[PDB]
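Beneath this line is the structure, given in C-alpha coordinates, with notes to follow.
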Amino acid sequence: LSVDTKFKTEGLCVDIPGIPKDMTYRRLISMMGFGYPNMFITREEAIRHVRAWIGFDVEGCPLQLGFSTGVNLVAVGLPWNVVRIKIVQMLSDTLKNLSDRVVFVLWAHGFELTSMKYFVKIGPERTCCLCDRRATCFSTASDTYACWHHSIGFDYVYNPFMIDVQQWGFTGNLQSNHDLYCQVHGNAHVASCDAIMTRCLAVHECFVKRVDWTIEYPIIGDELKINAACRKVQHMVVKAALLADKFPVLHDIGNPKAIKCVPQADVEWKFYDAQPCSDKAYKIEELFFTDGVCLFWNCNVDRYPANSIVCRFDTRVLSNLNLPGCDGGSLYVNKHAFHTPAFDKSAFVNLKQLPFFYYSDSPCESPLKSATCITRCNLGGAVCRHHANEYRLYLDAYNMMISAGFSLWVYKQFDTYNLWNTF
Ligand SMILES: O=C(NCc1nc(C2CC2)cs1)c1cc(CNCC2CC2)[nH]n1
Ligand SMILES: [Zn+2]
Ligand SMILES: [Zn+2]
Ligand SMILES: [Zn+2]
(Lines of atoms letter the chains of each structure in order from A and count residues from 1; the text may use other names and numbers.)
(Lines give C-alpha, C1' and ligand atoms only; values in the text may rest on other atoms or scores of the structure.)
(Ligands and ions follow the chains in the order given, each with its own letter.)
Protein backbone atom coordinates (compact mmCIF):
# COMPACT_ATOMS: atom_id res chain seq x y z
CA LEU A 1 0.00 0.00 0.00
CA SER A 2 1.67 3.19 -1.25
CA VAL A 3 2.02 5.98 1.27
CA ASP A 4 1.05 8.28 -1.65
CA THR A 5 -2.33 6.57 -2.09
CA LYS A 6 -5.23 8.88 -1.33
CA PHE A 7 -7.13 8.57 1.95
CA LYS A 8 -10.75 9.75 2.07
CA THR A 9 -11.20 12.12 5.00
CA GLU A 10 -14.92 12.82 5.25
CA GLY A 11 -15.32 10.27 8.07
CA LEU A 12 -12.64 12.09 10.08
CA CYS A 13 -14.01 15.62 9.78
CA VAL A 14 -16.30 15.50 12.82
CA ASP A 15 -13.41 14.85 15.25
CA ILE A 16 -10.99 16.87 13.08
CA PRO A 17 -12.85 19.88 11.65
CA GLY A 18 -11.13 21.49 8.69
CA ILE A 19 -9.21 18.36 7.70
CA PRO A 20 -8.11 18.63 4.05
CA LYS A 21 -10.13 16.73 1.50
CA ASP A 22 -6.90 15.99 -0.39
CA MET A 23 -4.88 13.65 1.84
CA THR A 24 -2.37 10.82 1.36
CA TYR A 25 -1.40 8.16 3.88
CA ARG A 26 2.01 9.87 4.00
CA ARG A 27 0.46 13.08 5.30
CA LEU A 28 -2.03 11.32 7.60
CA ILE A 29 0.73 9.30 9.26
CA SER A 30 2.57 12.60 9.77
CA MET A 31 -0.52 14.22 11.23
CA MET A 32 -0.87 11.24 13.58
CA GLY A 33 2.57 12.16 14.94
CA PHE A 34 4.89 9.56 13.42
CA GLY A 35 10.41 -3.45 6.09
CA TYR A 36 7.65 -1.15 7.38
CA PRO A 37 6.68 1.02 4.39
CA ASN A 38 3.18 2.02 5.62
CA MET A 39 1.27 1.72 8.90
CA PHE A 40 -1.81 1.10 6.73
CA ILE A 41 -2.29 -1.91 4.49
CA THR A 42 -4.42 -3.17 1.61
CA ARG A 43 -7.61 -5.19 1.92
CA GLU A 44 -5.62 -8.06 0.39
CA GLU A 45 -2.79 -7.89 2.94
CA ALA A 46 -5.45 -7.56 5.66
CA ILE A 47 -7.23 -10.71 4.46
CA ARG A 48 -3.96 -12.62 4.47
CA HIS A 49 -3.59 -11.52 8.12
CA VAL A 50 -7.16 -11.95 9.40
CA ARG A 51 -5.83 -13.74 12.49
CA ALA A 52 -4.31 -10.38 13.50
CA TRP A 53 -7.51 -8.36 13.32
CA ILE A 54 -8.39 -6.35 16.41
CA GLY A 55 -11.26 -3.95 15.95
CA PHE A 56 -10.50 -0.65 17.61
CA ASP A 57 -12.59 2.40 18.45
CA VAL A 58 -11.95 5.55 20.49
CA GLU A 59 -14.85 7.71 21.71
CA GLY A 60 -14.56 11.18 23.24
CA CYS A 61 -16.81 13.52 25.18
CA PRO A 62 -10.92 12.00 28.47
CA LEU A 63 -11.25 9.07 26.04
CA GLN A 64 -12.70 5.56 25.94
CA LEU A 65 -10.68 2.94 24.10
CA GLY A 66 -12.71 -0.01 22.97
CA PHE A 67 -11.35 -3.16 21.38
CA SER A 68 -13.09 -6.10 19.78
CA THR A 69 -11.88 -8.27 22.66
CA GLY A 70 -14.73 -6.65 24.65
CA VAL A 71 -12.33 -4.47 26.66
CA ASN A 72 -12.99 -0.77 27.29
CA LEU A 73 -10.25 1.41 28.78
CA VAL A 74 -10.52 5.03 29.84
CA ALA A 75 -7.48 7.23 29.23
CA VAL A 76 -7.33 10.47 31.15
CA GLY A 77 -10.07 6.47 34.18
CA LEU A 78 -6.26 6.20 34.23
CA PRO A 79 -3.33 8.01 32.59
CA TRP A 80 -1.83 6.93 29.30
CA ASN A 81 1.41 5.66 30.84
CA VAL A 82 -0.55 2.83 32.52
CA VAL A 83 -3.15 2.40 29.76
CA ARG A 84 -0.46 1.49 27.25
CA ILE A 85 0.83 -1.24 29.58
CA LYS A 86 -2.65 -2.82 29.62
CA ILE A 87 -2.93 -2.51 25.83
CA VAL A 88 0.27 -4.48 25.30
CA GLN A 89 -0.80 -7.17 27.77
CA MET A 90 -4.24 -7.57 26.21
CA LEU A 91 -2.99 -7.77 22.62
CA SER A 92 -0.11 -10.11 23.48
CA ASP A 93 -2.48 -12.51 25.26
CA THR A 94 -5.09 -12.31 22.50
CA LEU A 95 -2.68 -12.80 19.59
CA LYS A 96 0.45 -14.70 20.66
CA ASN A 97 -1.06 -18.02 19.52
CA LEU A 98 -2.77 -16.49 16.46
CA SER A 99 -0.43 -14.18 14.52
CA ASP A 100 2.93 -12.43 14.30
CA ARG A 101 1.36 -8.95 14.23
CA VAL A 102 -1.66 -6.83 15.09
CA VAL A 103 -3.97 -5.26 12.50
CA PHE A 104 -6.21 -2.58 13.95
CA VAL A 105 -9.53 -2.57 12.07
CA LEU A 106 -11.13 0.87 12.15
CA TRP A 107 -14.18 2.84 11.31
CA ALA A 108 -12.18 5.99 11.52
CA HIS A 109 -13.59 9.24 12.85
CA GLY A 110 -10.37 10.75 14.13
CA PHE A 111 -9.83 10.11 17.85
CA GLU A 112 -8.65 6.56 17.25
CA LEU A 113 -5.93 7.79 14.90
CA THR A 114 -4.73 10.69 17.03
CA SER A 115 -4.68 8.48 20.11
CA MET A 116 -2.24 6.05 18.51
CA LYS A 117 0.90 8.05 19.26
CA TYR A 118 0.17 7.56 22.97
CA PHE A 119 0.69 3.80 22.83
CA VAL A 120 2.48 3.06 19.50
CA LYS A 121 6.13 3.32 18.48
CA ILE A 122 7.25 2.60 14.91
CA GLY A 123 10.58 1.99 13.22
CA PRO A 124 12.52 -0.61 11.26
CA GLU A 125 11.24 -4.16 11.40
CA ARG A 126 13.03 -5.89 14.27
CA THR A 127 13.25 -9.30 15.93
CA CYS A 128 12.39 -10.34 19.47
CA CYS A 129 15.19 -9.96 22.01
CA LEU A 130 14.43 -13.44 23.33
CA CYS A 131 13.53 -15.31 20.12
CA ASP A 132 13.38 -15.05 16.31
CA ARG A 133 9.80 -13.87 15.80
CA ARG A 134 9.36 -10.32 14.55
CA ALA A 135 8.99 -7.67 17.25
CA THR A 136 5.47 -6.43 18.04
CA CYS A 137 6.16 -4.53 21.29
CA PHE A 138 8.80 -2.20 22.72
CA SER A 139 9.80 -1.32 26.28
CA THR A 140 11.14 2.11 27.26
CA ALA A 141 12.40 0.72 30.59
CA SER A 142 15.00 -1.52 28.93
CA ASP A 143 15.21 -0.17 25.33
CA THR A 144 14.38 -3.64 24.01
CA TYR A 145 11.88 -5.28 21.68
CA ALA A 146 9.81 -8.42 21.98
CA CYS A 147 7.24 -10.56 20.20
CA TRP A 148 3.79 -11.31 21.65
CA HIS A 149 5.19 -14.29 23.58
CA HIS A 150 7.92 -12.34 25.41
CA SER A 151 6.35 -8.90 25.98
CA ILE A 152 5.54 -9.20 29.67
CA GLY A 153 6.08 -5.81 31.25
CA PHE A 154 6.53 -4.08 27.85
CA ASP A 155 4.76 -0.76 27.44
CA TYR A 156 4.47 0.19 23.74
CA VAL A 157 2.96 -1.50 20.69
CA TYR A 158 5.59 -1.68 17.94
CA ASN A 159 4.98 -1.50 14.21
CA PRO A 160 1.22 -2.13 14.38
CA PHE A 161 -0.79 -2.26 11.23
CA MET A 162 -4.24 -0.88 10.56
CA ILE A 163 -6.95 -0.50 7.92
CA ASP A 164 -9.90 1.92 7.78
CA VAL A 165 -13.07 0.15 6.69
CA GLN A 166 -14.68 3.47 5.78
CA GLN A 167 -12.23 3.71 2.86
CA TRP A 168 -14.04 0.82 1.16
CA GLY A 169 -16.89 2.99 -0.04
CA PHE A 170 -19.86 2.78 2.29
CA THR A 171 -22.98 4.91 2.65
CA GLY A 172 -24.24 5.75 6.10
CA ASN A 173 -22.71 5.01 9.46
CA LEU A 174 -21.24 1.87 11.02
CA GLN A 175 -24.34 0.47 12.70
CA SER A 176 -26.59 0.92 9.68
CA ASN A 177 -24.12 -1.06 7.55
CA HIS A 178 -23.33 -3.74 10.16
CA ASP A 179 -26.99 -4.42 11.01
CA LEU A 180 -27.79 -5.12 7.38
CA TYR A 181 -25.91 -8.42 7.88
CA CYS A 182 -25.76 -9.20 11.61
CA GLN A 183 -28.25 -9.18 14.51
CA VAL A 184 -25.91 -10.61 17.14
CA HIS A 185 -23.72 -7.59 18.02
CA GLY A 186 -25.55 -4.70 19.67
CA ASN A 187 -24.86 -0.95 19.86
CA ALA A 188 -24.58 -0.38 23.59
CA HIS A 189 -22.83 3.01 23.12
CA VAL A 190 -19.58 1.76 24.58
CA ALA A 191 -16.43 1.92 22.48
CA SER A 192 -15.97 -1.86 22.42
CA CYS A 193 -19.39 -2.27 20.75
CA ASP A 194 -18.24 -0.18 17.78
CA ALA A 195 -14.93 -2.06 17.66
CA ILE A 196 -16.73 -5.41 17.56
CA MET A 197 -19.16 -4.17 14.91
CA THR A 198 -16.26 -2.79 12.82
CA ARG A 199 -14.45 -6.15 12.74
CA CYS A 200 -17.72 -8.04 12.11
CA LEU A 201 -18.47 -5.87 9.09
CA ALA A 202 -14.91 -6.30 7.82
CA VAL A 203 -15.18 -10.09 8.18
CA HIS A 204 -18.52 -10.01 6.34
CA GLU A 205 -17.03 -8.05 3.44
CA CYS A 206 -13.88 -10.15 3.03
CA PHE A 207 -15.14 -13.66 3.92
CA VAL A 208 -18.96 -13.82 3.60
CA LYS A 209 -19.80 -11.72 0.54
CA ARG A 210 -16.28 -12.15 -0.90
CA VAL A 211 -14.58 -15.57 -0.70
CA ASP A 212 -11.03 -16.57 -1.70
CA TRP A 213 -10.19 -20.22 -1.02
CA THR A 214 -6.85 -19.86 -2.81
CA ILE A 215 -5.34 -17.87 0.07
CA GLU A 216 -3.29 -20.15 2.34
CA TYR A 217 -2.75 -19.43 6.03
CA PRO A 218 0.27 -20.49 8.12
CA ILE A 219 0.23 -23.44 10.52
CA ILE A 220 -0.28 -22.29 14.12
CA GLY A 221 -1.70 -25.40 15.83
CA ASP A 222 -3.07 -28.88 15.24
CA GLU A 223 -4.24 -28.23 11.67
CA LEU A 224 -2.59 -31.31 10.20
CA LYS A 225 -3.61 -33.72 12.97
CA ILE A 226 -7.16 -32.38 12.83
CA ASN A 227 -7.53 -32.72 9.08
CA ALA A 228 -6.06 -36.23 9.28
CA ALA A 229 -8.41 -37.13 12.10
CA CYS A 230 -11.34 -35.92 10.00
CA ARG A 231 -10.43 -38.16 7.06
CA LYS A 232 -9.96 -41.14 9.40
CA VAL A 233 -13.28 -40.63 11.21
CA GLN A 234 -15.05 -40.00 7.90
CA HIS A 235 -13.85 -43.32 6.48
CA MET A 236 -14.71 -45.17 9.68
CA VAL A 237 -18.22 -43.84 10.11
CA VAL A 238 -19.33 -44.13 6.50
CA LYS A 239 -17.88 -47.60 6.05
CA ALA A 240 -19.75 -48.81 9.15
CA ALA A 241 -23.04 -47.28 8.02
CA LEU A 242 -22.82 -49.13 4.73
CA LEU A 243 -22.10 -52.45 6.55
CA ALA A 244 -24.68 -52.07 9.32
CA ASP A 245 -27.50 -50.98 6.98
CA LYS A 246 -26.38 -51.97 3.46
CA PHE A 247 -27.70 -48.94 1.60
CA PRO A 248 -27.80 -49.53 -2.18
CA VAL A 249 -26.97 -45.86 -2.95
CA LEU A 250 -25.09 -43.08 -1.17
CA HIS A 251 -25.79 -39.42 -2.04
CA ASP A 252 -22.58 -37.47 -1.33
CA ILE A 253 -23.68 -33.82 -1.14
CA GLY A 254 -20.97 -31.22 -0.82
CA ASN A 255 -17.53 -30.34 -2.04
CA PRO A 256 -17.26 -30.65 -5.85
CA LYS A 257 -13.73 -31.94 -5.31
CA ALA A 258 -14.87 -34.83 -3.07
CA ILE A 259 -13.47 -38.33 -3.54
CA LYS A 260 -15.07 -41.57 -2.40
CA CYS A 261 -14.18 -41.90 1.29
CA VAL A 262 -14.93 -45.67 1.36
CA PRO A 263 -13.58 -46.60 -2.10
CA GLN A 264 -14.04 -50.37 -1.72
CA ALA A 265 -17.71 -50.19 -0.68
CA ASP A 266 -20.29 -52.00 -2.79
CA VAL A 267 -22.75 -49.12 -3.01
CA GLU A 268 -23.61 -46.82 -5.91
CA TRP A 269 -21.82 -43.54 -5.12
CA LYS A 270 -23.49 -40.42 -6.54
CA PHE A 271 -21.93 -36.97 -6.06
CA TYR A 272 -23.74 -33.63 -5.81
CA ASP A 273 -21.81 -30.34 -5.96
CA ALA A 274 -22.18 -27.65 -3.29
CA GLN A 275 -19.46 -25.22 -2.27
CA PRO A 276 -19.07 -24.27 1.41
CA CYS A 277 -21.94 -21.89 2.13
CA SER A 278 -20.32 -18.92 3.84
CA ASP A 279 -23.46 -16.81 4.44
CA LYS A 280 -26.64 -18.67 5.44
CA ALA A 281 -27.07 -22.43 5.65
CA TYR A 282 -28.29 -24.07 2.47
CA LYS A 283 -32.02 -24.78 2.28
CA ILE A 284 -32.53 -28.51 1.78
CA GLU A 285 -35.41 -27.63 -0.57
CA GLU A 286 -33.10 -25.85 -3.04
CA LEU A 287 -30.44 -28.56 -2.76
CA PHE A 288 -32.85 -31.45 -3.46
CA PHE A 289 -32.61 -38.68 -2.30
CA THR A 290 -34.94 -40.69 -0.10
CA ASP A 291 -33.31 -43.89 -1.42
CA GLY A 292 -30.31 -45.08 0.59
CA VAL A 293 -28.34 -42.56 2.59
CA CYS A 294 -27.18 -38.95 2.21
CA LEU A 295 -23.68 -37.90 3.29
CA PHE A 296 -23.46 -34.22 4.31
CA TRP A 297 -19.76 -33.92 5.21
CA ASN A 298 -19.41 -30.24 6.18
CA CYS A 299 -22.34 -29.33 3.94
CA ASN A 300 -24.34 -27.03 6.22
CA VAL A 301 -28.06 -27.25 5.44
CA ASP A 302 -30.95 -25.91 7.50
CA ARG A 303 -32.70 -29.28 8.11
CA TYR A 304 -30.96 -32.56 7.29
CA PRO A 305 -33.12 -35.41 5.97
CA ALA A 306 -33.74 -38.37 8.25
CA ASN A 307 -31.55 -40.73 6.19
CA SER A 308 -28.30 -38.83 6.69
CA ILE A 309 -24.74 -39.07 7.93
CA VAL A 310 -23.62 -35.57 8.87
CA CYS A 311 -20.46 -33.83 10.03
CA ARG A 312 -21.19 -30.20 10.96
CA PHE A 313 -18.84 -27.58 12.39
CA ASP A 314 -19.95 -26.05 15.70
CA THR A 315 -19.23 -22.34 15.46
CA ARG A 316 -19.36 -21.85 19.25
CA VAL A 317 -16.12 -23.80 19.74
CA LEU A 318 -13.28 -21.93 21.44
CA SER A 319 -9.97 -22.55 19.64
CA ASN A 320 -7.12 -20.66 17.99
CA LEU A 321 -8.31 -21.92 14.62
CA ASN A 322 -11.80 -20.44 15.09
CA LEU A 323 -12.23 -16.69 14.98
CA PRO A 324 -15.44 -14.85 15.88
CA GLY A 325 -17.57 -14.14 12.86
CA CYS A 326 -20.68 -12.51 11.45
CA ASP A 327 -24.25 -13.02 12.63
CA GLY A 328 -23.29 -15.84 14.99
CA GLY A 329 -21.14 -17.56 12.39
CA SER A 330 -17.44 -18.16 12.85
CA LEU A 331 -14.35 -17.88 10.69
CA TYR A 332 -12.56 -21.24 10.71
CA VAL A 333 -8.98 -20.80 9.48
CA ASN A 334 -7.24 -24.14 8.93
CA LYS A 335 -5.02 -23.75 5.84
CA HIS A 336 -7.94 -21.86 4.22
CA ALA A 337 -10.50 -19.41 5.62
CA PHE A 338 -14.07 -20.78 5.85
CA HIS A 339 -16.68 -18.45 7.27
CA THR A 340 -19.32 -20.83 8.67
CA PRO A 341 -23.00 -20.11 9.37
CA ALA A 342 -24.06 -20.24 13.01
CA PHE A 343 -24.55 -23.63 14.64
CA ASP A 344 -28.28 -24.41 14.87
CA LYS A 345 -29.26 -27.44 16.94
CA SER A 346 -32.63 -27.66 15.14
CA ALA A 347 -30.89 -28.61 11.88
CA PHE A 348 -30.47 -32.08 13.37
CA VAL A 349 -33.98 -32.82 14.68
CA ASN A 350 -34.46 -35.81 12.36
CA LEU A 351 -31.14 -37.32 13.50
CA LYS A 352 -29.23 -38.28 16.65
CA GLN A 353 -25.75 -37.73 17.97
CA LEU A 354 -23.42 -40.37 16.61
CA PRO A 355 -21.86 -42.46 19.41
CA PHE A 356 -18.16 -43.18 19.43
CA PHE A 357 -17.20 -46.61 18.11
CA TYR A 358 -14.20 -48.21 16.46
CA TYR A 359 -14.77 -50.80 13.75
CA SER A 360 -12.17 -52.96 12.02
CA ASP A 361 -12.25 -56.03 9.79
CA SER A 362 -8.47 -56.11 9.37
CA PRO A 363 -6.60 -59.29 10.38
CA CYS A 364 -5.49 -59.54 14.01
CA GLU A 365 -1.74 -59.29 13.40
CA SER A 366 1.15 -57.24 14.73
CA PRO A 367 -4.49 -54.60 27.68
CA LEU A 368 -7.61 -53.08 26.11
CA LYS A 369 -11.12 -53.63 27.43
CA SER A 370 -13.82 -51.70 25.58
CA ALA A 371 -17.38 -52.39 24.58
CA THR A 372 -16.87 -50.00 21.59
CA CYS A 373 -13.88 -51.87 20.06
CA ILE A 374 -15.80 -53.66 17.31
CA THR A 375 -13.47 -56.35 16.02
CA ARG A 376 -13.36 -60.12 15.64
CA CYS A 377 -10.99 -59.72 18.57
CA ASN A 378 -13.46 -58.50 21.14
CA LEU A 379 -16.19 -60.71 19.72
CA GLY A 380 -14.01 -63.71 20.63
CA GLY A 381 -13.39 -62.26 24.11
CA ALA A 382 -9.98 -60.55 23.97
CA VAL A 383 -8.73 -57.64 21.85
CA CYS A 384 -5.50 -58.44 20.04
CA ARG A 385 -2.64 -55.93 20.41
CA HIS A 386 -2.78 -54.53 16.88
CA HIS A 387 -6.45 -53.63 17.22
CA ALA A 388 -5.74 -52.26 20.69
CA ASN A 389 -3.13 -49.94 19.15
CA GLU A 390 -5.42 -48.87 16.30
CA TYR A 391 -8.33 -48.43 18.71
CA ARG A 392 -6.32 -46.03 20.86
CA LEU A 393 -5.03 -44.10 17.84
CA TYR A 394 -8.57 -43.73 16.48
CA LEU A 395 -9.98 -42.58 19.81
CA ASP A 396 -7.22 -39.97 19.91
CA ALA A 397 -8.09 -38.69 16.44
CA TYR A 398 -11.82 -38.81 17.21
CA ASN A 399 -11.35 -36.73 20.36
CA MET A 400 -9.07 -34.36 18.46
CA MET A 401 -11.78 -33.76 15.89
CA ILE A 402 -14.59 -33.22 18.41
CA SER A 403 -12.50 -30.77 20.43
CA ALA A 404 -11.66 -28.90 17.21
CA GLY A 405 -15.38 -28.10 17.06
CA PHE A 406 -16.82 -30.77 14.77
CA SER A 407 -19.98 -32.67 15.68
CA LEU A 408 -21.34 -35.88 14.19
CA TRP A 409 -24.95 -36.94 13.63
CA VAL A 410 -26.58 -39.98 12.03
CA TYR A 411 -29.96 -41.50 11.13
CA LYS A 412 -31.88 -42.80 14.14
CA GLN A 413 -31.76 -46.48 13.23
CA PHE A 414 -27.96 -46.53 13.26
CA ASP A 415 -27.03 -49.28 15.72
CA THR A 416 -23.47 -50.49 16.15
CA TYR A 417 -24.86 -53.88 17.25
CA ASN A 418 -25.45 -54.67 13.56
CA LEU A 419 -21.70 -54.62 12.83
CA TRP A 420 -20.82 -57.64 14.96
CA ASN A 421 -22.41 -60.02 12.43
CA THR A 422 -20.02 -58.82 9.70
CA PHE A 423 -17.49 -61.04 11.51
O1 LIG B 1 -20.63 6.82 24.65
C2 LIG B 1 -19.85 6.08 24.15
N3 LIG B 1 -18.72 5.55 24.89
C4 LIG B 1 -18.57 5.94 26.29
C5 LIG B 1 -17.60 7.10 26.46
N6 LIG B 1 -17.03 7.39 27.69
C7 LIG B 1 -16.15 8.54 27.57
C8 LIG B 1 -15.37 9.09 28.76
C9 LIG B 1 -14.06 8.63 29.39
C10 LIG B 1 -15.37 8.50 30.17
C11 LIG B 1 -16.12 9.03 26.23
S12 LIG B 1 -17.10 8.14 25.31
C13 LIG B 1 -20.04 5.62 22.71
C14 LIG B 1 -20.82 6.27 21.76
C15 LIG B 1 -20.75 5.52 20.61
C16 LIG B 1 -21.44 5.91 19.29
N17 LIG B 1 -21.12 4.97 18.21
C18 LIG B 1 -22.09 5.19 17.12
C19 LIG B 1 -22.12 6.66 16.67
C20 LIG B 1 -23.29 7.50 17.21
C21 LIG B 1 -23.27 7.04 15.74
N22 LIG B 1 -19.99 4.46 20.86
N23 LIG B 1 -19.54 4.49 22.17
ZN1 LIG C 1 9.97 -13.57 21.38
ZN1 LIG D 1 -21.94 -8.33 13.91
ZN1 LIG E 1 -7.69 -58.08 16.52
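Shown for chain A, in order and in Swiss-Prot numbering: 5952-5985, 5993-6019, 6031-6045, 6081-6292, 6302-6379, 6392-6448.
The backbone N, Cα and C atoms fix where each Cβ goes, and this holds for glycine too.
Feature annotations, reproduced from Swiss-Prot:
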ACT_SITE  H6193  active site
BINDING   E6017, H6193, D6198  Mg(2+) 2 binding site
BINDING   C6132, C6135, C6151, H6154  Zn(2+) 14 binding site
BINDING   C6377, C6402, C6409, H6412  Zn(2+) 16 binding site
VARIANT   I5967 to V  In strain: Omicron/BA.1, Omicron/BA.2, Omicron/BA.2.12.1, Omicron/BA.2.75, Omicron/BA.4, Omicron/BA.5, Omicron/BQ.1.1, Omicron/XBB.1.5, Omicron/EG.5.1
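Overlay of Swiss-Prot feature records on the structure.
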residue : record                 : Cβ neighbours (10 Å)
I5967   : variant position       : 16
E6017   : Mg(2+) 2 binding site  : 20
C6132   : Zn(2+) 14 binding site : 19
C6151   : Zn(2+) 14 binding site : 24
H6193   : active site            : 8
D6198   : Mg(2+) 2 binding site  : 29
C6377   : Zn(2+) 16 binding site : 15
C6402   : Zn(2+) 16 binding site : 20
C6409   : Zn(2+) 16 binding site : 18
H6412   : Zn(2+) 16 binding site : 24
Pairwise CA distance, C6409 (Zn(2+) 16 binding site) versus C6135 (Zn(2+) 14 binding site), rounded so that it is a whole Å: 47
Cα proximity to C6377 (Zn(2+) 16 binding site), best match among recorded positions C6151, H6193, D6198: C6151
Distance [Cα-Cα, Å, rounded] between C6402 (Zn(2+) 16 binding site) and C6135 (Zn(2+) 14 binding site): 51
Cα proximity to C6135 (Zn(2+) 14 binding site), best match among recorded positions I5967, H6193, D6198, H6412: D6198
CB-centroid shell, 8 A cutoff, Mg(2+) 2 site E6017, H6193, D6198, site residues removed: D6015, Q6033, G6035, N6191, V6194, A6195, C6197
DSSP three-state assignment for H6193 (active site): coil
C-beta crowding around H6154 (Zn(2+) 14 binding site), within 10 angstroms: 20
Listed recorded positions with Cβ under 6 Å from ligand 1, out of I5967, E6017, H6193, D6198, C6409: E6017, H6193, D6198
Among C6135, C6151, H6154, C6409, the binding-site residues whose C-beta sits under 6 Å from ligand 2: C6135, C6151, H6154
Distance-selected recorded positions near ligand 4 (C-beta under 6 Å), from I5967, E6017, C6135, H6154: none
Cα-Cα distance in Å between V6045 and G6081, where 35 residues go unmodelled: 6
C-alpha spacing of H6193 (active site) relative to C6151 (Zn(2+) 14 binding site), in angstrom: 33
Whole-number Å value for how far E6017 (Mg(2+) 2 binding site) lies from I5967 (variant position) (Cα to Cα): 13
Shell of the Zn(2+) 16 site beyond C6377, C6402, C6409, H6412, same chain only (C-beta within 8 angstroms of their C-beta centre): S6373, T6400, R6401, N6403, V6408, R6410, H6411, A6413
Cα-to-Cα gap, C6132 (Zn(2+) 14 binding site) vs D6198 (Mg(2+) 2 binding site), nearest whole Å: 32
